[PDB]
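Asks: Structure incoming, see below.
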Amino acid sequence: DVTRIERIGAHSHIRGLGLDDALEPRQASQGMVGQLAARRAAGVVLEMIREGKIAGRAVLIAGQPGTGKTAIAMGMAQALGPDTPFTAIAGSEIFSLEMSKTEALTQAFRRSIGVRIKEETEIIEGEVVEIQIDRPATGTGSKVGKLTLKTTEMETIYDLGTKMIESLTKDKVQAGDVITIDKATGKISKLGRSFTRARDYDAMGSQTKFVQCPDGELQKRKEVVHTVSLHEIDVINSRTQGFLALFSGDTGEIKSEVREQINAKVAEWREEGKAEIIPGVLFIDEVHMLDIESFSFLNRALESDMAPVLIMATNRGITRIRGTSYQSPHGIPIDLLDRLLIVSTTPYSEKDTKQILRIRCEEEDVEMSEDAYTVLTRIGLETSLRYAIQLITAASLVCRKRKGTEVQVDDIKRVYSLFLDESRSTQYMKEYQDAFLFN
Amino acid sequence: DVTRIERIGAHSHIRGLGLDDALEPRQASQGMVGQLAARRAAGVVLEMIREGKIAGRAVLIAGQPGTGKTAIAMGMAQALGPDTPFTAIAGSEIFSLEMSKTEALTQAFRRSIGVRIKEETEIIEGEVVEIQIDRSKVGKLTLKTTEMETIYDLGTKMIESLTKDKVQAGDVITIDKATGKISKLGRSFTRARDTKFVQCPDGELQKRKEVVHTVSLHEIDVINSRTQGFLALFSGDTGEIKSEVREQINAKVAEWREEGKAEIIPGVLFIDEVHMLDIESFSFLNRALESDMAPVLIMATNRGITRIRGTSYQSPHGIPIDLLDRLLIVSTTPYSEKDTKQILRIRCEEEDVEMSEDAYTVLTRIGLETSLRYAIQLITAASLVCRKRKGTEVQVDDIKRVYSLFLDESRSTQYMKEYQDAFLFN
Amino acid sequence: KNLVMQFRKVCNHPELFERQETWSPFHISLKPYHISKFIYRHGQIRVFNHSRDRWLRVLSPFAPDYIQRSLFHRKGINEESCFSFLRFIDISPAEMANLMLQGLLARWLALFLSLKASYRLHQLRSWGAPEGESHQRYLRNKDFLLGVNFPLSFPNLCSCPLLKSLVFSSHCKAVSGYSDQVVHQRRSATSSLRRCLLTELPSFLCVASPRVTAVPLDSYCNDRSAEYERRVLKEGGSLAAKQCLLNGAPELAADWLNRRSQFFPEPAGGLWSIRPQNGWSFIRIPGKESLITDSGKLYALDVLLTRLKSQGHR
Amino acid sequence: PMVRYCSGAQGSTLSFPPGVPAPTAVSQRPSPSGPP
Amino acid sequence: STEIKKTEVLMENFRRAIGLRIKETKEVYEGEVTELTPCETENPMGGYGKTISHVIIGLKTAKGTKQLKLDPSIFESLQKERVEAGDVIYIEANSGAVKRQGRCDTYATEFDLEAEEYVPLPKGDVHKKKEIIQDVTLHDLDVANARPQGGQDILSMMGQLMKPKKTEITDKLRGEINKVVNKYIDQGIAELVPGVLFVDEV
Amino acid sequence: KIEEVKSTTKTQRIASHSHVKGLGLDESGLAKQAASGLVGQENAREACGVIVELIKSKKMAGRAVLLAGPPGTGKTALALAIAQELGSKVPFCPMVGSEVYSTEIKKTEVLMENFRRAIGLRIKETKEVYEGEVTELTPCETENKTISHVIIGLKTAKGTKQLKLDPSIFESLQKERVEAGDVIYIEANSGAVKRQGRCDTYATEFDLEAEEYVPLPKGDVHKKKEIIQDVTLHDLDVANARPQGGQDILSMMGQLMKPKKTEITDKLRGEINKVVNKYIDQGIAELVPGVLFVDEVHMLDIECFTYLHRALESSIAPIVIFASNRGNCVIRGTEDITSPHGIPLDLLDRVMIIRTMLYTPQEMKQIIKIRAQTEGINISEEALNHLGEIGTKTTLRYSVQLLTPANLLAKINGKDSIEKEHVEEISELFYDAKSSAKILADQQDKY
Amino acid sequence: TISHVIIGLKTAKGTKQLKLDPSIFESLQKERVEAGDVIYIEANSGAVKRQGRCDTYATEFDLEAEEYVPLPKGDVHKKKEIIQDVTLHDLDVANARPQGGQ
Ligand SMILES: Nc1ncnc2c1ncn2[C@@H]1O[C@H](COP(=O)(O)OP(=O)(O)O)[C@@H](O)[C@H]1O
Ligand SMILES: Nc1ncnc2c1ncn2[C@@H]1O[C@H](COP(=O)(O)OP(=O)(O)O)[C@@H](O)[C@H]1O
Ligand SMILES: Nc1ncnc2c1ncn2[C@@H]1O[C@H](COP(=O)(O)OP(=O)(O)O)[C@@H](O)[C@H]1O
């Protein structure tokens, strides 16, 4: 019933590259189907990313529009999992007004190297039985006091320190709250009231969800893993109390010496075993948007031990490199195109276009007749794959509007007459050549 | 030996625009050689700057690349010396990302005209012989020169300075009496016992002395623009200074000149490589050269008839005819062989290197074949090859080595043609 | 390698041979920038032009007189008056004048008073609903301040403990984002997983430092009054302005002194509202973990001692 | 010389040492006039 | 835009076209305060001159009067706010903090002038409840996390006196907000209503 | 008897130049055929041999060289070899030509930041400091009252002292919330307090507290030390332009506001030069004028090339290394002026050009071998001969870049080492710039 | 305890008493003026300048951190008719951004 923030998008059916353990692609697996040559190569670079021994590698995924270049990149984004950082950038997103193009690429690079930190801390986790706090009659400002803390199995009294009385009072703990004090940091945290002390109670000083009393021993340990990128480590270090610049995006053009010092101390935290640096991926999707200035930054940014394994999609033939008059392959300068390995995707057949539409209906929660799949496969080769994909939703909705249980060929012949293919819209743009503006 | 910040650069061997008091250039002096036309022309200009009576005046030093147009302007700066404002900026140095291109010239003029004043100041200066303080406060202090001794009952606002700056017996101290700042200079050599040590001051303790101070007209613009303007003078934090603030400061400095209360000290703006100001920037110079507080403008350029920036129009020097009419053009000249050799000699005195007279001969031939600045670079390189060889002096074969290792442009371009399709974008 | 006990010392722990000293930025102080007595006395446009500057303050529509003459003494019934909005923001004509002519101190104190007033406005605005502001017609004072009506405005957010938790980036904390957290019991070795909860960043990510730190470049002058102006500035310009930055408002400084004695004080607002993770100074005392991380033997000894402690061996 | 606040189990409790005022004085509303 | 890059203005409109619809209780105590009555216990605890188990507060509205019993820690907040009898005040039942609105309108005739705006006597009961369903786009969450409004710190006041500049919000904040609203949709607190971004003149 | 052996830390990551360890010259300044990681390029390496003696001589300022030659000829490899040859003690400042295009500061000033950053400086800074447990703390009022003096008691393992200090130090201690029994540090130069923690003598005083308890300091309460600071002229310029030292409310808040760059005025650079010349006269300083390396120089804008005429002629400037991979380009910002290496002829006089040239197949075999054993892989001789063949068919970088995919396939199908069948397979999985430009020109109707 | 301030001024041309309002006296207090300082008051505008201590007190101590200046040789009280030139742009710019006042 309920719908979460992520929903059925252009690639939700993809769940990995669909390789076997011998690194050969299956014909259909994890939602990817066909496209064996590029999926094989994608497996090798994915295994190179997970090996991580080597730096500043680059890959370009070439081929016609609508042939899986972004699909294979999502496939290896999913097969790489959540724990190893993958950054999607569309090539246009570097044109900032906070900062230069070369800053925006340096941030996109360093956002794609993880530093993984285990934080292990003791938490005192308990129901508060009582607090007492003592104030001097006017005094110098020193306090004193005692907690009494409980589980279903334990009780103990703690003689309180003044640097933590200020936190108990700041966060307004009261008898019958359940709390989780991080004893390393001194920080309080509150989990709700225990069920009893809301009965023996004043006119309401609090109203929130209850929680059961904590179990077992009163003093326990917690483990948290943070995957903190080099970019947010630079931003935290760029000024004191910089933490809102992680979300707000406020810091442009971070001082080079901050990066230079973090490149040193992250290497030290590896040699000290304090934090594990993990390589990752920068997917510069549609990279034919980079100005030649930005490509020429990659040429020397891509040659440092702190570079991620970057991947670039492109759909462009021999074209002028953006910001110049120079024609080149992929719209990339040969200075950069020499620094990478090119994986070329290939156009689809019926035998895999039908199979892509078949997995797509299975992700979109749709049933269609085999006659409807046959006609939609024909539309998906008379016209591009993404058009046929989109007709699935409209066909399922048109069928549901007539109270049908399953899509039929006349629902697709309906929808095909109703939402135009570009090539048919471009045809009707001829008979109205006087009426559309600026032909 | 120890290294300055200021090490041996390209122009550093010039220590003045070498001239006789007839404004006549002798063949080589004060570090610089030849240009017997342009050095005399720069001599007349140096006297116009130095006399200062005419305002809004300009000269364009032009000629082939590597014919001293930057060099004679560096020699001119050295001959003008300290204490008469000279500012060199490159033509591309005005293209700010916070401040208008036009305002950056408005500001670059004003760095180069000084306001000079002289202030009579009461300064105490002596060895402190003894110092006592009670428990308000009262205290008593004794001061000495090499020639006299004195005792002073201190006032409260000195006690709260001598105590604040931890002054002790045997220090040498200078005090601006109007303010009580303690400039401690060191300790006397007899009380260095049990880390700067110094002789006690001479003459009497309390001297009235004239302090003469020079503030650029821009340095008066900036002090007036913020709660503490002068920080933005160092930090660059201020740009687009309000034009009515300059309008008032001109009217003020003009009445100080007319009361004789301050003397304005005209100077030089040296807008090096002016060939790439925009037509907008030249249009500002067209009018900013026509105001009584404008400095002498010296401009350097190495361009033929060229498209002026921000336009399709072509004109001499890459400067519009509009601005070339304001100014006097001095042509430098391409060097002869004897001049080229003699320049290479004085560079070797500055590099501190010996080489044989045939080595100077082949180096002169190289310098004529490859436009001088290349031959100057080979001096440095060849001396380093000899130092690797443990040789005392640059012999011809050590130039023939370096001449094979480091290409000039003309050979580099020729060896690039035989790889024409391996390089990108041509 | 570039007689023997030196090797043994270094191989045991390098602090037997060279201790890590406390590093700190190189501290520099340029000579103070010298302004002559003359430019200080005659050269400042804020001073030599003060008589003319009074007319810029007098010929001003922000004078309380002119605000009243425009706001309440119009000729037409309908007529085009500026300052009409001062009837619908809670602003006196003298508060508009003071806010325009007393500078950033009046801005800051009027802002702090507007933060107080926002909660008072929010209550009335979110529970009052009869008829209209008077007999079902007219506006009322404050009714141009609509920025409180947003669900996510700080009063409504503070009033609503679910929405409070969706606005998690408090400006004085190191929040990294959400994660799982695993809790281990000392009994049973059982562990269990807490789903998405807020996390601080680890307290040791903050390690950068300028190689150089400079004393703020200061101006010297040859004049007794110039000394008083710079002394007063270096003391912090007034007790109001200094407390306003240091404690957040002068009311919060007056409270801070006696919040000392209270049980449930509210936070300080100025620079003392912050505690940066190393203190304000960039000086690095070498951490106690450096004893472990500088010797492979001392690290090996620690995995042994923790192994032996877990086994219970003396 | 200490004031003490107990957040207690069956109820809260604030306590003042003898001779400290207990600045918890009562406040009660005084009456207005009949008509304005 | 001149404040923020072209692609980020698209991303903001892609985040305005998705709404939370989140429901919560507001519960509040409000009224003219008729008394503050610290209730002593008949015995103090040993070594103390007197002890208070609760403060009675009398509140009233146009519907009626009642006493409330409140935790003794309230009394400091009742002198932080300059509370005195015949003020009108409120207390958030989910938080226990007390706030002062002003002298009640009943007393507006007790002087010819006084330097405080009188507040009309509240109506409905002293204790109020409603559930209210509040709509925020994910762009509202993105902004409220990118530029905090709870300004009791130097960074927030400085950031609120300075120009309110738009900023290039990071893919990380979008990530953390997607991670939290999924919690509240799964917990059945928040509905999500995906919607439409319409661009004319594309 | 039994042994234990452990080391869990990962290596450094292998980068595209990390086999370069030095120029591989002999003591006479001639090139070895292959040494210190490099192969071939004998003239270009012997020329760099003159330049590394130029740097170590310190005598020159603003001398500059242009490494010029086709893509993949090792230009950045020779400039990295110079960086290794000079060692860490001299600053080598790597820069890319398109980094001058800041949005905070002018192009004609980003170059001066890099020029001032490449001039290193070693300072014998004497710091004098107080540290200990704060056993006592008493501020003193005096008459116009205000706080005017501070009494502090400090304690160490070497006894105790009572020190008398300026009220700015009390305001600093109050800011750091220092209280009795804290352990602190105060350098008297900056007046900078650090709270080290709470003294470990008190670690038993509570059952639960937030503090870091720390052991009592050693040696005297008051002591002086020399720190051998390494610093660059840019670090002096920028630290004075937005000051964060001292302890007033202003420096304390220039530490919070966004750290925007600013167009540093030449008056400040001048006053820094005067100050550091005095540290050099005083024997407190040694100058170490280093190298600026501008990779991809061919896209500095013509504003920048015309600034470099003035910058390279400064008596202060570092030695400058440029690289270009381009022919007779149109120069950026000129609309339609063409010149060699993409650099204006007017600048091209001011540089010693080091021409760098295409490898023979034998130099490619030899680089690929030296590269493979640096990426940590074993390769059979017929496979390496097949990579050498691919080098003749394509380019050095593509040939090198097949190595790690080939090793991935080798370990995936269970081998120890690369066989020719792995390279021959990888050559079909991944296209190159030359072979892609066939399929992409053949199918041109579809993109 | 506040109403207005009587002040006495003296020069080598005579003496006067002025009747300063408390908003002038707030500036004498801010200038750290005391009896025996040499002062310039501009009665239109409340520009108050301390000019150092009168040199009849230049022996109050033997050495003190004040500049001492001779008693003015000019008239105690100078009237000039003056004319202020002020552009509409000065009025705009001096009002549109909150004034310094600092
Ligand atoms: N091999 C594939 N397996 C499954 N779906 C595919 C495959 N190749 C393409 N598609 C689908 O086709 C659509 C367009 O492909 P995409 O990669 O996004 O376009 P493009 O090639 O231009 O980058 C997507 O919905 C994608 O999932
Ligand atoms: N008259 C001269 N005397 C000495 N050296 C000169 C002279 N003229 C040119 N040079 C040399 O010129 C070199 C710098 O180029 P320069 O001639 O100033 O270029 P340009 O004329 O184009 O501005 C310096 O190394 C300097 O030694
Ligand atoms: N002489 C060499 N000896 C060893 N490795 C080299 C040599 N020349 C180039 N390489 C290596 O081959 C690749 C290409 O050289 P590089 O410096 O990147 O060329 P480019 O001049 O185009 O920037 C790099 O991996 C580099 O380290």
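For chain A, we keep the numbers from Swiss-Prot: what you see runs 15-453, in order.
This entry, so its header tells us, was determined using electron microscopy, 3.5 Å.
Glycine is no exception: its Cβ is also placed from the backbone N, Cα and C atoms.
In case it's useful when we look at the structure, here is the feature table from Swiss-Prot:
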BINDING   A:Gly77, A:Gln78, A:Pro79, A:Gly80, A:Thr81, A:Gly82, A:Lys83, A:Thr84  ATP binding site
MUTAGEN   A:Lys83 to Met  No effect on interaction with NOPCHAP1
MUTAGEN   A:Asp299 to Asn  Abolishes ATPase activity
MUTAGEN   A:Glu300 to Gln  Reduces ATPase activity. Decreases interaction with NOPCHAP1. No effect on formation of RUVBL1-RUVBL2 heteromeric complex
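Situate these features within the shown structure.
Replies: Classification of A:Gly80 (ATP binding site) by DSSP places it in coil, neither helical nor stranded.
For A:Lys83 (mutagenesis position), applying a Cβ distance below 8 Å and a minimum sequence separation of six or more within one chain yields A:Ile75, A:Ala76, A:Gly77, A:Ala327, A:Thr328, A:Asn329, A:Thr359.
Long-range Cβ neighbours of A:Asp299 (mutagenesis position) (same chain, at least 6 residues apart, Cβ-Cβ under 8 Å): A:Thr84, A:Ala87, A:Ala102, A:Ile103, A:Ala104, A:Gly105, A:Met326, A:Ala327. Reduced to three states, the DSSP call for A:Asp299 (mutagenesis position) is strand.
Note: A:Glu300 (mutagenesis position) has non-local neighbours A:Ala104, A:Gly105, A:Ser106, A:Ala327, A:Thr328, A:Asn329, i.e. same-chain residues 6+ apart with C-beta under 8 A of its own C-beta.
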Asks: Which recorded positions, if any, among A:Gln78, A:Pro79, A:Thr81, A:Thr84, A:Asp299, A:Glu300 have a Cβ under 6 Å from ligand 1, given in order along the chain?
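Replies: By the Cβ criterion, which requires under 6 Å to ligand 1, the hits are A:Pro79, A:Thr81, A:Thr84.
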Asks: Under 8 Å Cβ-Cβ to chain F, which of the recorded positions A:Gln78, A:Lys83, A:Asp299?
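Replies: Of A:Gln78, A:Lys83, A:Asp299, the entries that lie near chain F are A:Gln78.
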Asks: Does A:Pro79 (ATP binding site) have same-chain partners at least 6 apart in sequence with Cβ under 8 Å from its own Cβ, and which are they?
Replies: A:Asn329, A:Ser398
Asks: For the recorded ATP site, enumerate neighbouring residues of the same chain (Cβ within 8 Å of the Cβ centroid of A:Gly77, A:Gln78, A:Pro79, A:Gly80, A:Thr81, A:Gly82, A:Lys83, A:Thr84, site residues themselves excluded), in sequence order.
Replies: A:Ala85, A:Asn329, A:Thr359
Asks: Restricting to the same chain and to sequence separations of six or more, state which residues have a Cβ under 8 Å from that of A:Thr81 (ATP binding site).
Replies: A:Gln49, A:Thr359, A:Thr360, A:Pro361, A:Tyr362, A:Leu399
Asks: Let me know how many other Cβ atoms fall within 10 Å of the Cβ of A:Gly77 (ATP binding site).
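Replies: By my count, 25.
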Asks: Including all protein chains shown, what's the count of other C-beta atoms within 10 A of the C-beta of A:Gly80 (ATP binding site)?
Replies: 20
Asks: Tell me which residues of the chain lie with their Cβ under 8 angstroms from that of A:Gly82 (ATP binding site), as long as they are six or more apart in sequence?
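Replies: Listed in sequence order: A:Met46, A:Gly48, A:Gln49, A:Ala52, A:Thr359.
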Asks: If I restrict to non-local contacts, at least six residues apart, and a C-beta distance under 8 angstroms, what lies near A:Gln78 (ATP binding site) in its own chain?
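Replies: When sequence neighbours closer than 6 are ignored, A:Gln78 (ATP binding site) has A:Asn329, A:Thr359, A:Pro361 within Cβ distance under 8 Å.
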